[PDB]
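Peer 1: Dumping the structure here so I can ask a few things about it.
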Amino acid sequence: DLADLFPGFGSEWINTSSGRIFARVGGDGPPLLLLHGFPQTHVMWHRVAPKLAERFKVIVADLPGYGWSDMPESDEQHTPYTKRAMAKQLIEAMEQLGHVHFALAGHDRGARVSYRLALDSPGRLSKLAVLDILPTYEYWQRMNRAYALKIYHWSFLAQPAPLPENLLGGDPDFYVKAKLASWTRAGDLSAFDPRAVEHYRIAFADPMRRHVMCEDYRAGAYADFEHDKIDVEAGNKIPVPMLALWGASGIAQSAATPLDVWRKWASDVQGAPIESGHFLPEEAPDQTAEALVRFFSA
Amino acid sequence: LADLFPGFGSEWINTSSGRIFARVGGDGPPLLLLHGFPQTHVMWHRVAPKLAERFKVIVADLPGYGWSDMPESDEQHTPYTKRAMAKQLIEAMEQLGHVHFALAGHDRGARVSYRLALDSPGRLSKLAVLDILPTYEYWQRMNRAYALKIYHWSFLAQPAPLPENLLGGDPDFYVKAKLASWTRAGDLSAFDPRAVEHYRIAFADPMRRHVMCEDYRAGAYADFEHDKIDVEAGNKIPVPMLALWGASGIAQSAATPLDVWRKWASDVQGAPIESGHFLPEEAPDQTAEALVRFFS
């Protein structure tokens, strides 16, 4: 009873070696892959992907393990939910469609996959936009009292299983709603289309989906940080022209000035704040869409 | 619920903020023992009888914990700040005629204890803190490693009712998880099952969990600000003090505890105990030994 929020978009179940990636696919022109983050699914793009689809073949995919994508079984190192792995799996998915070179915009966890993709396999990306993130390394390196309080869930969801899972399972609805709400500008759910919230809530209702989210966060604390650490200590920069968009009241701007940070990671980065909380494409769809269209159309 | 303090009486000590529950036994100089999170006074059940051979031992539930009353909190978590708990415990000791006493605290109770020593050092003959560094030091050393290790310092201090609602998701699991994961063994085998039942029952009460959260909210806000002012004015604890910490405890995950405490205390003695976080229960003999030696 989940709404179809991408009227006119097709649906694809893309097989990869790590499981099927679900995607809505619409538009035509150059391929643009949109990746959501937590605690969301591909439908968070539903307000901007139509605009995007006027100019691009828009592929709106659920991350590995999220939404209707399959859930690779994780391991002690949370390997399939490391951004490196997810990027490789999304690269595979895109190859299934014939897209070996594509534009990529990610938000939140999807943005982490995206900049990791761009570090690991920059030849896959024409351009990269990341929405309301700094690299995982930067969040962890900026993890002082103020920021540990702000993004407590980085520590909490990365606790060994089954601790987050057990607590999240008592009232999953509360938690997904709380995160959605608290990272918006308003502090409530009013930015979101209720039909979109239903998608998030239903995804969150599945204990396996929750586990995957924790795995994602577990990777975010461990391997993802390690991978980032290697690159930043090696001076490895993303060579792909990139856009860093962040919400003026989003999470990234709370750790540090986002463009300063990103210029350390990317040799060709432009940046813009958007008056918005974390959920740029739902809180600020027009502004987001326009920034992405302008960037990817250059 | 077992009586783990045979021969101790049980007193309800009135204060202006509510009743403090305490087991009291022994005779001789008063020694107040304060537990921490997520426990209650019975955490002292293995060490208290040895202390009671030489001291009047008051084994108190912190304000809001165990069987002590829960003062209503406020937007600043005032009653659950260590300053406010210290004040309430001083008042409770005064009700017993104890205006000058020895104090040992573990975890949250040790935070009350050193804040007590900073605020009202005339109240204390000697002080022992078990497996803590000052709250300021945990937050100042906040980084990736410590954020993951003491994630609950950020989690429990999130605004209500988020931790409350989460904790309510599986309270029996959480408290056993807290207890197990901070031990050397990594399971509950160091605890007396009857003590665990005490811990489980207190944590089963949502209002009790709320207070624990209020304590941690205090830990993140007011307690840190109070500590900062002492750091920034150079105030040191002038009370002879013993810092004990588990070789695999929380305190040493942040820094070398004795060198930390030397910054906070003029007269600090220190020793690592072969244990995780729950010194009196994992390492009852070594812990009691050190406390007796120190306080006598």
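Here chain A follows Swiss-Prot for its numbers: 3-300, in order, are the residues you see.
This entry, so its header tells us, was determined using X-ray crystallography, 1.8 Å.
In case you wondered, yes, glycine gets a Cβ from its N, Cα and C as well.
This is the feature table in Swiss-Prot:
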type     : residues                                         : note
DOMAIN   : A:32-270                                         : domain 'AB hydrolase-1'
MUTAGEN  : A:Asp110 to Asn                                  : Loss of enzyme activity
ACT_SITE : A:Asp110                                         : active site, nucleophile
BINDING  : A:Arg111, A:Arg114, A:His155, A:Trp156, A:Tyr219 : fluoroacetate binding site
MUTAGEN  : A:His155 to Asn                                  : Reduced catalytic rate with fluoroacetate, but increased catalytic rate with chloroacetate. Minor effect on substrate affinity
MUTAGEN  : A:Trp156 to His                                  : Reduced catalytic rate. Reduced substrate affinity
MUTAGEN  : A:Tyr219 to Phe                                  : Reduced catalytic rate. Minor effect on substrate affinity
MUTAGEN  : A:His280 to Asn                                  : Abolishes hydrolysis of covalent reaction intermediate
ACT_SITE : A:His280                                         : active site, proton acceptor
Peer 1: Can you tell me the CA-to-CA distance separating A:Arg114 (fluoroacetate binding site) and A:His280 (mutagenesis position), as a whole number of Å?
Peer 2: 14
Peer 1: Among the recorded positions A:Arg114, A:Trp156, A:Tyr219, say which ones reach under 8 Å of chain B by Cβ distance, listed as they appear in sequence.
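Peer 2: So the ones by chain B are A:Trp156.
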Peer 1: Would you mind pulling the DSSP three-state label for A:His155 (mutagenesis position)?
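Peer 2: For A:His155 (mutagenesis position) - judged by DSSP and reduced to three states - the answer is helix.
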Peer 1: Taking the centroid of the Cβ atoms of A:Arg111, A:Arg114, A:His155, A:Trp156, A:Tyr219 as the fluoroacetate site, which other residues of that chain lie with their Cβ within 8 Å of it, listed in sequence order?
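Peer 2: For the fluoroacetate site the neighbour list reads A:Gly39, A:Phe40, A:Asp110, A:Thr138, A:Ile153, A:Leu159, A:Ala160, A:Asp218, A:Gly222.
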Peer 1: Tell me, how many other CB atoms lie within 10 A of the CB of A:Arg111 (fluoroacetate binding site), whichever protein chain they belong to?
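Peer 2: The answer is 28 other Cβ atoms.
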Peer 1: Taking the Cβ of A:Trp156 (mutagenesis position) as the centre, count every other Cβ atom within 10 Å, in any protein chain shown.
Peer 2: 23
Peer 1: Rounded to the nearest Å, what's the C-alpha distance separating A:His280 (mutagenesis position) and A:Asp110 (mutagenesis position)? Just drop the number here, would you?
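Peer 2: Here the two Cα atoms lie 8 Å apart.
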Peer 1: Could you round the CA separation between A:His155 (mutagenesis position) and A:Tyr219 (mutagenesis position) to a whole angstrom and send it over?
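Peer 2: On Cα coordinates alone, these residues lie 8 Å apart.
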Peer 1: In whole Å, how far is A:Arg111 (fluoroacetate binding site) from A:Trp156 (mutagenesis position) when you measure between their Cα atoms?
Peer 2: 12
Peer 1: In Å, rounded, how far does the Cα of A:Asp110 (mutagenesis position) sit from the Cα of A:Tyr219 (mutagenesis position)?
Peer 2: 12
Peer 1: Work out how many Å separate A:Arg111 (fluoroacetate binding site) and A:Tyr219 (mutagenesis position) at their Cα atoms, rounded off.
Peer 2: 9
Peer 1: Can you tell me how spread out the fluoroacetate site is, meaning the largest CA to CA distance among A:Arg111, A:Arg114, A:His155, A:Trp156, A:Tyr219, in Å?
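Peer 2: Taking every pair of listed residues, the largest Cα separation comes to 16 Å.
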Peer 1: Other Cβ atoms within 10 Å is the metric here; tell me which of the recorded positions A:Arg114, A:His155, A:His280 scores highest.
Peer 2: A:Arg114
Peer 1: Same chain only, sequence gap of 6 or more: which residues have a CB within under 8 Å of the CB of A:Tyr219 (mutagenesis position)?
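Peer 2: Residues satisfying the criterion: A:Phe40, A:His155, A:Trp156, A:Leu159, A:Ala160, A:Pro166.
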